[PDB]
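Step one of this worksheet: look at the structure below.
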Amino acid sequence: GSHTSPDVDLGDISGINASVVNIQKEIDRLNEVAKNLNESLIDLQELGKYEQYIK
Amino acid sequence: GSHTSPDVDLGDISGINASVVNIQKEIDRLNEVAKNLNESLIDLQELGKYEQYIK
Amino acid sequence: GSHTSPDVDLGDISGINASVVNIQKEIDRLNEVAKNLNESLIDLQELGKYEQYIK
């Protein structure tokens with residue numbers, strides 16, 4: 001009875017684990033977002049290719 | 001005097017909490033970045049709609 | 001012999017440190033992704049500027 005230790009909750013004290021996974025899936029949301037964006041950009045790429053063939 | 005325990009700093013040993021919030025706000029920075037990007041893409045969408053009406 | 005404490009591994013219990021750095025470099029991957037996207041958008045910006053000068 002002297003040197004006692006409290007409850008060491010490593011899985012609770014953190015609480016960021018759920019955040020890590022969330023943030024991960026978040027970027028994936030943007031990664032795909034850029035993909036869709038990139039698509040519209042494929043349009044402009046063609047818009048200035050043949051679409052502008054008229055002169 | 002035998003089984004002693006050191007200082008268990010759960011809020012210090014981590015040090016990632018500040019990083020989690022930072023990374024979170026970071027994606028938000030990109031999420032909005034895609035939004036602005038998406039805007040320019042709205043342009044190309046119209047560029048090939050009426051803008052190319054000339055033939 | 002009474003109040004004993006187990007092995008408190010703060011650097012092991014976490015295991016998210018490697019994830020934090022990974023996610024960080026991940027966004028950077030998108031940040032640059034938006035940059036390249038933004039580029040194609042510079043095109044559409046010009047596509048509707050002089051490219052459409054024809055009427």
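Along the chain as shown, residues are numbered 1 onward.
Per the header of the entry, the method used was solution NMR.
Each Cβ is built from the backbone N, Cα and C atoms, and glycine gets one as well.
One natural variant catalogued in Swiss-Prot, C:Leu10 to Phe (Swiss-Prot position 1148), is accompanied by this note: In strain: Isolate Frankfurt 1 and Isolate FRA. The annotation that Swiss-Prot gives for the naturally occurring variant C:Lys25 to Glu (Swiss-Prot position 1163) reads: In strain: Isolate GD03 and Isolate SZ3.
A gap of 24 Å separates the Cα atoms of C:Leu10 (variant position) and C:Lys25 (variant position). For the recorded site, C:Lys25 (variant position), the DSSP three-state label reads helix. C:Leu10 (variant position) carries a helical DSSP state (H, G or I).
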